[PDB]
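Novice: This is the structure I have questions about; it appears just below.
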Amino acid sequence: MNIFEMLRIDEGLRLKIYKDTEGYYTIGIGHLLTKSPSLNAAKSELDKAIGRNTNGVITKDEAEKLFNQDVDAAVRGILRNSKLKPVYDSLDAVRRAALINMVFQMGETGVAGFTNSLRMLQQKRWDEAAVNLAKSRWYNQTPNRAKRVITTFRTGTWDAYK
Ligand SMILES: [Cl-]
Ligand SMILES: [Cl-]
């Protein structure tokens, strides 16, 4: 298991524009297009992202290419983030993937907002961090995915994904 297989399980793969759990236009493996209500604004973001006129449909290769960019960008955003970096540096390989997953889902700003949980993770207080992480909109809105990520932080294993 690795970050790509983990996120592929969590996000799925869709080759036609769709709406995410929040009602936003998305495509591929969790690639957010726009938060705007307009489908045309989404087709336009999509063509710009891909470099061709797509008419709302992409190929497997194109989805995977966006996926590779998004993972790379999540990692880079964590390392540039003054709040996230020290947490990331402190974690083992498995838990680092858990943190990348949360950033990929909610953005670096959102994750950097879980102040108390981050402090707990850095301190290696696994059980306490798991309890604090669950007291969130994130956990309440997407409980199955949240539980998998939370179990990954708690155990430092890929058990929840196998
Ligand atoms: Cl893009
Ligand atoms: Cl879920």
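Each position is counted from 1, following the chain as shown.
In case you wondered, yes, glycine gets a Cβ from its N, Cα and C as well.
Below are the features listed in Swiss-Prot for this protein:
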- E11: active site, proton donor/acceptor (ACT_SITE)
- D20: active site, proton donor/acceptor (ACT_SITE)
- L32, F104, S117, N132: substrate binding site (BINDING)
- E11 to N: Loss of 84% of enzymatic activity (MUTAGEN)
- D20 to C: Nearly no effet on specific enzymatic activity (MUTAGEN)
- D20 to A, N, S or T: Complete loss of enzymatic activity (MUTAGEN)
- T26 to H: Facilitates transglycosylation more effectively than hydrolysis; covalently bound substrate (MUTAGEN)
- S117 to F: 10-fold decrease in enzymatic activity (MUTAGEN)
- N132 to I: 5-fold decrease in enzymatic activity (MUTAGEN)
- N132 to M or F: 2-fold decrease in enzymatic activity (MUTAGEN)
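Explain the structural surroundings of these features, please.
Specialist: The Cβ of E11 (mutagenesis position) lies under 8 Å from the Cβ of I29, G30, each of these being in the same chain and 6 or more residues away along the sequence.
According to DSSP, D20 (mutagenesis position) is assigned to coil rather than to any helix or strand. In the structure as shown, the Cβ atom of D20 (mutagenesis position) sits within 10 Å of 17 other Cβ atoms.
For the recorded site, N132 (mutagenesis position), the DSSP three-state label reads helix.
Secondary structure at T26 (mutagenesis position), taken from DSSP and collapsed to helix, strand or coil, is strand.
Over all protein chains present, the Cβ of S117 (mutagenesis position) has 24 other Cβ atoms lying within 10 Å. DSSP assigns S117 (mutagenesis position) to a helix in the three-state reduction.
Counting Cβ atoms from all protein chains shown, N132 (mutagenesis position) has 19 others lying within 10 Å of its own Cβ.
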Novice: Rounded to the nearest Å, what's the C-alpha distance separating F104 (substrate binding site) and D20 (mutagenesis position)? Just drop the number here, would you?
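Specialist: Roughly 14 Å, rounded to the nearest whole number.
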Novice: Quick check for you: of the mutagenesis positions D20, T26, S117, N132, which have their Cα within 10 Å of the Cα of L32 (substrate binding site)?
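Specialist: Those close enough are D20, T26.
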Novice: In terms of Cα spacing, which of the mutagenesis positions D20, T26, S117 are within 10 angstroms of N132 (mutagenesis position)?
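Specialist: If one measures from the Cα of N132 (mutagenesis position), the mutagenesis positions that come within 10 Å are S117.
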Novice: In angstrom units, rounded to an integer, how far apart are the Cα atoms of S117 (mutagenesis position) and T26 (mutagenesis position)?
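Specialist: Cα-Cα distance, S117 (mutagenesis position) to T26 (mutagenesis position): 29 Å.
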